[PDB]
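Everything below concerns the one structure shown next.
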Amino acid sequence: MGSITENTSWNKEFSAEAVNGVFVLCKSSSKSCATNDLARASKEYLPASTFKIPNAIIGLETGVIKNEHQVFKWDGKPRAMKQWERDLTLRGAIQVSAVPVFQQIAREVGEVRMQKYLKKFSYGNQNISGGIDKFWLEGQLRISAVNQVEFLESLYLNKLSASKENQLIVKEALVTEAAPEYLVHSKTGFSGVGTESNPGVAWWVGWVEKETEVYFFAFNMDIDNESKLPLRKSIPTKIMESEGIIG
Amino acid sequence: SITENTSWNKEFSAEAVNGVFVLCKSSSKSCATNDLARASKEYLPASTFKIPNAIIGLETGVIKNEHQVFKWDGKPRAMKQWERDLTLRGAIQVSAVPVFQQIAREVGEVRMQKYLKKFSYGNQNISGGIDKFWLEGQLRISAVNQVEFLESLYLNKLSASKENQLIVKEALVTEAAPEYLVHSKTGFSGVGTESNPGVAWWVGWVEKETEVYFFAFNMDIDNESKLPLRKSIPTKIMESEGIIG
């Protein structure tokens, strides 16, 4: 990014919901970012299902995922969520955050290749230790909000170390809201409710295309109560609405 | 193969609309329609032509890339919504004719003819002005041919790079929900002349679960107040089939 500046008035939306968290919003043309909290914008947290973005790119690059029309068949064996108990396309698996589909992808990619691509992508602390199918959910991998926006900008510009085709496939799968005047690409994550004195993390990251501008965003918050989960979208939505970008 | 479903006419009769809907599950080899004859009748594509024109612009390099900005020169355009810089998606979404007129001029007649041949696009007749053949010229395409063309695009089987097909696909997203994605494009030739109605279109496809549905709708129109029916009639039919909504 070009610059970052703190805007403490955004804490308004956090205080109203009694949330500890951070929002980073970057405008592409002015190479400028704003955040409610510079310190928290640099703090690093488990990516949880936001990791499906690099995992999908890596799956395609290595040939583990054939293309955007591949169907991931459900075997009929019970899964942790009802929503996952069905055949899924890549978009379907990303959209419902189908953990077991991406655990199998990670296993087939394997540690050496996974390490290589996280280095190429400058993805967080690049620490994948403690189970190839677990690192982004309960392992040692950590990434900051600033690093998420850097990574997403590279994806948007097709500048990651992957084919343009594969970057476009994943970008297509990340669309979550379409309007005549704006398009939103985004991904949620939630690590769980954590333990005593150790909250989980919830994320919403993505980008908005409006007019000829592009805005990259990353939100995270501490969470110890599943009932608070919708705040991961409502707080950043309120901020972007106030900025005139969506709504 | 095209199968008639008489019951779909109820949605047209209610509005006194003359038109056709073609809906195909999985592939263009299995289509349903309210009217066999009109399904294959050819009409001016109007701004549905922005689909092939964007692909051709990318293939020829006239559109340099996914992120090009089409600058407004500050000179009057026929709609205020076109009087601004636009991206490729923005120009498609507001149907910014003058952006695509300049693309067509730079593609040129020789290359435009070549690509419409490769794409099997309607009657492939571009005569009538390189910057207006799809609006007032002799080009004609049917609902069945629109679904075949869209299926090829979906499958990345047009004579174009997969990259360029993917770029145009993203520019066509018009509704995103957890359960389904709609890609689509409208068209409207105008109100026609006496005894010669204009045509309005909505064409596209729906990705739902692991299925895909291709669709094309057209209708005769001679009053702009009827224009919303181009979306509402096919939306009602697709909601009735349980595909969207």
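All residue numbers here begin at 1 and follow the chain in the order shown.
Recorded method for this deposit: X-ray crystallography, 1.4 Å.
For all residues, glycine too, the Cβ spot is worked out from N, Cα and C.
Positions annotated as active site, acyl-ester intermediate by Swiss-Prot, on the basis of experimental evidence: A:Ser49. The annotation beta-lactam binding site is assigned in Swiss-Prot to A:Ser97, A:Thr188, A:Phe190, A:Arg232. One entry in Swiss-Prot concerns the mutagenesis experiment A:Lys52 to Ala (Swiss-Prot position 70). Its note says: Abolishes catalytic activity.
Neighbours of A:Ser49 (active site, acyl-ester intermediate), defined as other CB atoms within 10 A of its CB across all chains, total 21. Each of A:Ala48, A:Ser49, A:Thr50, A:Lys187, A:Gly189, A:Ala202, A:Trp203, A:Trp204, A:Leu229 belongs to the same chain as A:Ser97, A:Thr188, A:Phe190, A:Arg232, is absent from that list, and has a C-beta within 8 angstroms of the C-beta centroid marking the beta-lactam site. Neighbour list (A:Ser97 (beta-lactam binding site), Cβ cut-off 8 Å, at least 6 residues apart, same chain): A:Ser49, A:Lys52, A:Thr188, A:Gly189.
A:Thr188 (beta-lactam binding site): 21 other CB atoms within 10 A of its CB, across all protein chains. A:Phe190 (beta-lactam binding site) carries a strand DSSP state (E or B).
If you compare every pair of Cα atoms in A:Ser97, A:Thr188, A:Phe190, A:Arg232, the residues listed for beta-lactam, the longest distance is 15 angstrom. Ranking the recorded positions A:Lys52, A:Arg232 by how many Cβ atoms sit within 10 Å of each one's Cβ puts A:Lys52 at the top. According to DSSP, A:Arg232 (beta-lactam binding site) is assigned to a helical segment. Under 8 Å, Cβ to Cβ, and six or more positions away along its own chain, A:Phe190 (beta-lactam binding site) finds A:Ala48, A:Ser49, A:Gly200, A:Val201, A:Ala202, A:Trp203, A:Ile223, A:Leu229, A:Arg232.
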